[PDB]
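Participant: First, the structure itself, so that you have it in front of you.
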Amino acid sequence: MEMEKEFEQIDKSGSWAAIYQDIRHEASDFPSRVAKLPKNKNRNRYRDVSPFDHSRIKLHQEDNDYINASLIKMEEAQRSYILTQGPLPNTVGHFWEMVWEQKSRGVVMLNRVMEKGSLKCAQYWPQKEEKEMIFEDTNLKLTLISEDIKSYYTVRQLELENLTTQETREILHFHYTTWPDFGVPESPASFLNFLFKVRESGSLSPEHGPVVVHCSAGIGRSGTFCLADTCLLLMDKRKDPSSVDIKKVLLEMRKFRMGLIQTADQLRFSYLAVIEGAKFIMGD
Ligand SMILES: O=C(N[C@H]1[C@H](O)[C@@H]2O[C@H]1c1ccccc12)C1CCC1
């Protein structure tokens with residue numbers, strides 16, 4: 001079926017939970033043996049969210065190459081994403097090592113450091129220009145260059161220096177700051193505006209390594225971001241945009257990381273975002 005009318009048909013019939021459970025039943029199951037090794041317990045935030053072995057990002061380190069991160073490679077859309085958990089106190093150096101080694105231009109953050117009165121990720125970037133961060137375990141230096149605070153999101157320019165070679169690179173930090181502590185946003189307008197700002201920066205384009213996107217577990221809000229982006233790109237590429245099937249795209253993405261889209265409300269919100277986004281692209 002088309003998307004917008006399939007949407008109204010699920011609303012009128014109140015069957016979002018059944019649609020979402022079907023997706024959960026059909027989703028791929030692949031091994032995640034490296035994630036479960038005892039030496040990696042303090043590298044995982046949640047015991048039930050792990051990268052598959054076949055798609056995990058490897059650190060270029062011979063001691064321990066493990067990080068909780070996955071490469072989502074979308075062949076028809078010609079887009080790739082790295083989805084990862086919010087960094088832990090003992091993985092902030094690994095996180096920036098990955099950004100460096102994978103040649104990423106942008107980092108997309110969809111959570112606040114504290115939500116619901118608890119810590120959802122480490123404070124892994126510097127908050128003042130004159131107070132830079134040094135990660136001694138991976139030999140990297142990170143400096144805040146500029147910060148632009150808007151009503152729904154903040155964009156930061158960061159300098160990452162490999163202290164071993166003295167090479168430097170500019171990284172863009174895109175921080176969506178207004179996702180509610182509970183539920184999903186009422187309108188997708190600010191989330192779409194944010195997606196378009198990431199696109200306009202070059203951070204999703206083929207001349208760079210994959211964008212790094214995270215929330216707390218790296219599957220819920222993070223899944224919504226890449227699902228909406230890929231569906232909109234396919235609608236632009238194809239002769240028949242009504243042939244884009246959001247459930248099929250989500251199942252394709254779940255071949256590369258488990259659990260993408262965590263609730264039926266997140267699934268409905270993803271439909272809403274793609275529907276509204278397709279009108280603004282055109283022509284309008
Ligand atoms: O190569 C780098 N740093 C070097 C350190 O001296 C040490 O040897 C290298 C390294 C890489 C990973 C862990 C530990 C080390 C930067 C490239 C991303 C980090």
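Even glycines carry a Cβ here, placed using N, Cα and C.
Just lifted these from Swiss-Prot, have a look:
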- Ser50 to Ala or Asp: No phosphorylation (MUTAGEN)
- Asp181 to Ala: Substrate-trapping mutant (MUTAGEN)
- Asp181, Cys215, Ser216, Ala217, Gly218, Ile219, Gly220, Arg221, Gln262: substrate binding site (BINDING)
- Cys215 to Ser: Catalytically inactive mutant; abolishes sulfhydration (MUTAGEN)
- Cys215: active site, phosphocysteine intermediate (ACT_SITE)
Participant: Please report the number of other Cβ atoms within 10 Å of the Cβ of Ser50 (mutagenesis position).
Facilitator: 22
Participant: Can you give the largest Cα to Cα distance in Å, as a whole number, for the residues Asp181, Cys215, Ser216, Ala217, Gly218, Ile219, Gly220, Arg221, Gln262 that bind substrate in the record?
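Facilitator: Taking every pair of listed residues, the largest Cα separation comes to 16 Å.
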Participant: Using Cα coordinates, what distance in whole Å links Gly218 (substrate binding site) and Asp181 (mutagenesis position)?
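Facilitator: Distance (Cα to Cα, whole Å): 16 Å.
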Participant: Counting all other Cβ atoms within 10 Å across every protein chain shown, which of the binding-site residues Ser216, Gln262 scores highest?
Facilitator: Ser216
Participant: What are the sequence-distant neighbours of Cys215 (mutagenesis position), meaning same chain, six or more residues apart, C-beta distance under 8 angstroms?
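Facilitator: Listed in sequence order, they are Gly86, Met109, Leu110, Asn111, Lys120, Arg221, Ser222.
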Participant: Whole-number Å distance between the CA of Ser50 (mutagenesis position) and the CA of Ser216 (substrate binding site)?
Facilitator: 13
Participant: List the same-chain residues at least 6 positions away in sequence whose Cβ sits under 8 Å from the Cβ of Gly220 (substrate binding site), in sequence order, or say none.
Facilitator: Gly259, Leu260, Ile261, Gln262, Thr263, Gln266
Participant: Quick check for the class: what is the C-alpha distance, in angstrom and rounded, between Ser216 (substrate binding site) and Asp181 (mutagenesis position)?
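Facilitator: So the Cα of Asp181 (mutagenesis position) lies 12 Å away from that of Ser216 (substrate binding site).
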Participant: Using Cβ-Cβ distances, find the residues under 8 Å from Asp181 (mutagenesis position) that belong to the same chain and are at least 6 apart in sequence, listing them in sequence order.
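Facilitator: Same-chain residues close to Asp181 (mutagenesis position) (Cβ under 8 Å, separated by 6 or more) are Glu115, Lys116.
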Participant: Tally every other Cβ atom lying within 10 Å of the Cβ atom of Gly218 (substrate binding site).
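Facilitator: For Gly218 (substrate binding site), the 10 Å Cβ neighbour count is 29.
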